[PDB]
Each structure stands twice: as C-alpha cells, then as structure tokens.
Amino acid sequence: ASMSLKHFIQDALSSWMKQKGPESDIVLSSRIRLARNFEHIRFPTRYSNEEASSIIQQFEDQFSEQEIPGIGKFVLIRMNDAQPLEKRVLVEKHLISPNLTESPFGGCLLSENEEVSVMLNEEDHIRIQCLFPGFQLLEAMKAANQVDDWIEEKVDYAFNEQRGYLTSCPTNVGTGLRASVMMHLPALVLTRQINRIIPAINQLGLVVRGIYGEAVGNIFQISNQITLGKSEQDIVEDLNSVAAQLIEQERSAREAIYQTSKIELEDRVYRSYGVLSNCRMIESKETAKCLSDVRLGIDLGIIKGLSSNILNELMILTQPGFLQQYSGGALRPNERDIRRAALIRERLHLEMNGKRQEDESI
Amino acid sequence: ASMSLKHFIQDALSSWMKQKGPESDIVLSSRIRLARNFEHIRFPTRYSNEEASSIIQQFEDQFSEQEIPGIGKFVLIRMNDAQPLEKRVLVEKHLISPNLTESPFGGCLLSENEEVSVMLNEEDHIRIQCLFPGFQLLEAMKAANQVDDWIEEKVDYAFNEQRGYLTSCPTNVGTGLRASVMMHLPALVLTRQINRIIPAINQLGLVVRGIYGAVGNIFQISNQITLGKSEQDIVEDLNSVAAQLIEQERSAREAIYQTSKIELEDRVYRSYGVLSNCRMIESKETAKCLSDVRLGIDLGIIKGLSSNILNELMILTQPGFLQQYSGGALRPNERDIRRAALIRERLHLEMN
Ligand SMILES: [Mg+2]
Ligand SMILES: [Mg+2]
C-alpha cells in the first residue's frame, strides 16, 4: 500500500464529493465518461502484454505527479500494486470499475481530489471519468474536456474523420461519451410507481441499473445506452432531460406521501433510524433499506439534526469491501454484520453528540 | 295472504322509516324492546297449546283494529295465517324475529305505520318493539311506554315486588328492557379499527352482532347485561357508547377522505358501476357495494342518489323479499339474475 493508495482508500466520502451540488436531495452524483484508444495500438480485446505495459508506462512517465490548473495533481495507481481489498474499496467508492481489477495491466490515473479518474487498459486504453456531486453534467463534461485535451497533448487518439473516436465496443464509436446520474428515488419506489417508469426510460435510449451497476437502497443509476450517431450535446441532453423529469416526479411524490400519510411516514423513517442507532447485527441489505428511509426523513425535515453527508458516507463505509478494509483483513459475513452495526451506531451516536454539545454552547 | 298481511310485506321501506332521524348517516335505526308475560300463565317454555292460543285470542279481541292517539291503528297478524316467504319478508323488514316464525301460536300486533311491532308468543308472551329511524332511543322509549300502558290496561303483567317483571330468560328479569341501534361503520372497517373496538364495547355490558343477528359494514349494538340495571341505566349505557361510535366513525370517514381521496372516489364509484351494470349479483356483493355507495352519498362523492333508495335496496334484495317480489321460490342462481335486474332498474330510474 503506497502513500497515495492509502490516501484514496482511506475516506469513504472525499471532500470533493461532500460538497453540495444542485438538486442534491434527489441526485447524488453526475458522471461523464470519455473512452479513447491509442492510435496504432490494438484495442484491449486483441493487444499484447507488451502493448498494455507501454500504455501504463507512458502514463507513469508523462502524467504521474503532473498537474492540471483548477483540478490538481494526478497520481497513477497500478492495479498490480493493490491488494484485493484495496481494489474493492476503489470500486465501492465508484473510482474504478470492477473489470479494471481483473485487468492485468490495469491502472488508474487519479486526481488527488478524486474528481477525475482515468482508467487504463479496461475496455479501452483510456477511460476518463469525471465525478461531480449532485446534478452537474455540463460541469462534469467541461472537466472531462480539460482532461481529454490534457491527455491528447501527449497521446494520439484512434480517430478517423467519418466515424470519430474508435472504441472497442462498436456502439461506443463516435464520441466515446457515456453520461450517468446516481439518483435516490425512495418515494417513487414506495408509491409503487418506479416499475412503470423504468420501461419508459429504457425506450429513450437510456438504461437503469442498481447502485452496483435489483435496486437496493432505492438508488438508481441512469446512463446513456445508445450513442451511435449522436453528438456529445445530444447525448448529454437525452440524459439531462430524463433526469430533470425524474427529479420533479420524485419530489412531487415525496410531497404527496408527506401530505396524505404524514404520521405513517414519520413512523417509517424514525423506526429505520431506530434500527441504525441500536442494532448489534445488520446486513448490507437492511442497512441500505434503513439509510434510504432516514435520508428521506432528513430531506423532508422529519429527521432532525443529521446531515445527509453522514448518510452518503455510511452507504459507502458499510459496503463489504470497505468494512473489511476499515476493520483490517477479511471477515465472515456474520462478523461483518456485527462490525457494521457497531460502526453505524457509533458514527450516529457521535454525530448526535456533536449536534448535542456544539448546539448547547449557543 | 290477508289484506293486512299484504300491506306489511308490500314495501321494503315503510314511510315511517324514510323519515330523517338524528345522526342518520351513521345510525340507521333505534329499537326499544319491552318483554312481559301474562300473570298466571306459564312461560312459552312450558305453556300448553290451549294457553298459548288464549294469549293471541285476547290480543285479537281487545287490541286488533284498535287505535292509539298519535301512533295509529293496530292489526293482528297470526303466524299460522302467513306463508313462509311472507314470514320471511317480515323478518327481513325487522318487524319480527326468526324465532317467531317457528312459534305455532306466534303473532304480531303491528301498527299500520310499522313503528310498533308487538310480538306474541315468542320467548315471552309479549314483546313490545318500537323502531325509529336514526338515533332516537329516548323517543323510542317514550313510544314504547305508551304502548306498554295501553296493553297493561287490559293485561296483568307477571310481576313481583323484589324482582320486577318476570321473563322466561332469567337474565332479562327486571325491566324487561333491551335497546338496540343499527349502525353503518364502513370507515372503521376499512381502516381496520373495528376489531379493536368491538372487544371494548363487549366489555361495557353491550354486544355487537350482524345485520339480522358483519355484511355491509352494518353492526347492531345492543344491551347485553340488564339484570339489576334501571331503565335509565340501560338506555344510557347504549346511548353513550353509540354516541362515541358516531363520532369515531365520522372522524375515520373524514380521515380516509383526506388521506386517500381519489382512491376512495374510485372505490365508491366502481361499486356504483357494479350496481348499475351487473347482470348477476349475490347478496354478499350487493351488501358490499351498497355500503360503498352509501359512504359515497354521505361524503358528497356520489350526487343525485338518495340514501333512502339505498336503504330500500338493502332490504329489497334480501333473498326472502326478492322471491316474494318475484312471485315464488327461486334457485340461488336465478335470484342473482333477478337481483341484478332489480337493482339496475331502480338505479337507472333514479338517475333520470
Ligand atoms: Mg477531446
Ligand atoms: Mg310499563
């Protein structure tokens, strides 16, 4: 574990991702992803070990320890220098894909603030990821373009004038651009409306998946599925428009259940807080259920004195990889449920004692 | 059937019972019952045919065709002069009990407006019943005492100084009084509260039963314990509990209207859709649907339909009345076809 690997696996929620983005009650994050390949180098499907090593080596040489103004310094993490639990944490923080952990010459060039993650030797040689809190696809696209320009200064992209950027996936040819949004939709699930919505979203060339990428914790990721022939601007508007609708529909449904079944909803969310604050065993499944309830309670003003950032942190912190990393070494499922309960209840008791004791001074 | 029998079985809802009584959205009727026996005559349990027969002859001789000022003329109906479906209609109109239909010398002295029904030779020699629309136990008690005095002018009641009126059932001894209200409680049923309410009412010396003895969300609440209680205590025990149920059912009604407005409009209008368009319908579904539509009228969701029309259908679609109205016995399947047609026509009639 290098000092920079420790830096990226240490915190479940980066300071970058703790910032308040627009519509952050419904949209947790926005992701922009640009795929490219080296000109004259065979796509990862048919390239040699030597080729893959050169891609990583060229990045360590020209981009490691280098900087972009306004984004910060970039550090290169090689998958081969990371223990299995270290790699899982990077997955659970949404910094790398699961498939990157299986790539023998996989690596990722990460900005120190964790806003930019350039995956190397995944499905394409280069996958630039920009991750913003809340709803900011245009802002994420700008950062993506800065990193893209930065890399193209020293890398010649597989490009042709009639097809655009050449990618391994034939559908991906063109912009290499994929946009996804992470959304918390507890009211649309609760009111039994989401299963009549998802089929409509899939009609618009988008795809809906759970947090992993079933929808535990009522968290849904909506991303571009069809991009062949679309411009960058069309790709981002196709997702933006659907997300903005979902923001409105999820808000209306929250206001609806709050107005019609106020006490039942308070009972639901405080009972879930009750579980999190007193349980001695809890699985990931139930944790996700309860965290969703409490987050809905916070958003509606029912659950008081608890910030949403604590909940975002626990959603990552209670994942099985991160929980084992944080506890030091692998753990049986039963042991995890005991450690998870202790971590959640202690983190929660801590947040209500700060809120008790700093509020008391005033 | 005699001209007086035909009169009492012709209409499902008497003009008397169409009057708007107090709290009539929740309380359909109030009933007062005074039981008495002839002095020197054995209780129906051990009385002889000659004895039983004398009791009804005396009522024919002194009360048949006689009148009470402010109530109207009375007429005697003998159970042995009535066909079984005719007897069934009277049970379904709540004028007599089922046990009276099996009593060979049973009879009932009925006021022509159907406000008073004096059963003869049932569980006691005399059972004075007064039935009022809505929630008016006290007015029913006044009318009951008026009928009681009238009979006592010519009948010596079996009475003792330590015990009160002597009745066959030893726990009715004393006043011979039993009070009842028939209540429509759909919201407390929908909101799954009635089962936590009924056990509590049963604790207060009351009993809760179905429509004739809980289809259609209709509950009959009666005095269960009367021994040692005064008349005043018997009537107030039921009145206060009933008055609480009125408020609790009204609060639950307003509550669900506010919590699930369109779902409630959907439920009651779909039940109206069934009633106005079905070609087959059983007693069970009819009562289910009439309850929904009645709730809709009460909350203002369903307009242009009077609750009196619904009360009439609730009786009119009963299996006995349906067969009487159709002129003869009916297979259950045939009843379901004629019931649907009957409901459909009354409803189409009222919406023009
Ligand atoms: Mg570019
Ligand atoms: Mg008297």
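Think of each number as a place in line: the chain as shown, counted from 1.
Method of determination (from the header): X-ray crystallography, 2.5 Å.
Cβ from N, Cα, C; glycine included.
If you check Swiss-Prot, you get these features:
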- B:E123 to A (Swiss-Prot position 121): Stabilizes quantity of CtsR to an extent comparable to that observed for the mcsB deletion, indicating a loss of protein phosphorylation activity of McsB in vivo (MUTAGEN)
- B:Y212 to A (Swiss-Prot position 210): Stabilizes quantity of CtsR to an extent a little lower to that observed for the mcsB deletion, indicating a decrease of protein phosphorylation activity of McsB in vivo (MUTAGEN)
- B:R270 to A (Swiss-Prot position 272): Stabilizes quantity of CtsR to an extent a little lower to that observed for the mcsB deletion, indicating a decrease of protein phosphorylation activity of McsB in vivo (MUTAGEN)
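According to DSSP, B:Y212 (mutagenesis position) is assigned to coil rather than to any helix or strand. Note on B:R270 (mutagenesis position): other Cβ atoms within 10 Å of its Cβ, all shown chains, come to 12. In this structure the C-alpha atoms belonging to B:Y212 (mutagenesis position) and B:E123 (mutagenesis position) are separated by 17 Å. Cβ neighbour counts within 10 Å, taken over all protein chains shown, single out B:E123 as the most crowded of the mutagenesis positions B:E123, B:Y212. Here the C-alpha separation of B:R270 (mutagenesis position) and B:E123 (mutagenesis position) works out to 44 Å. By the rule that a residue counts when its Cβ sits under 6 Å from some atom of ligand 1, the mutagenesis positions B:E123, B:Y212, B:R270 yield nothing.
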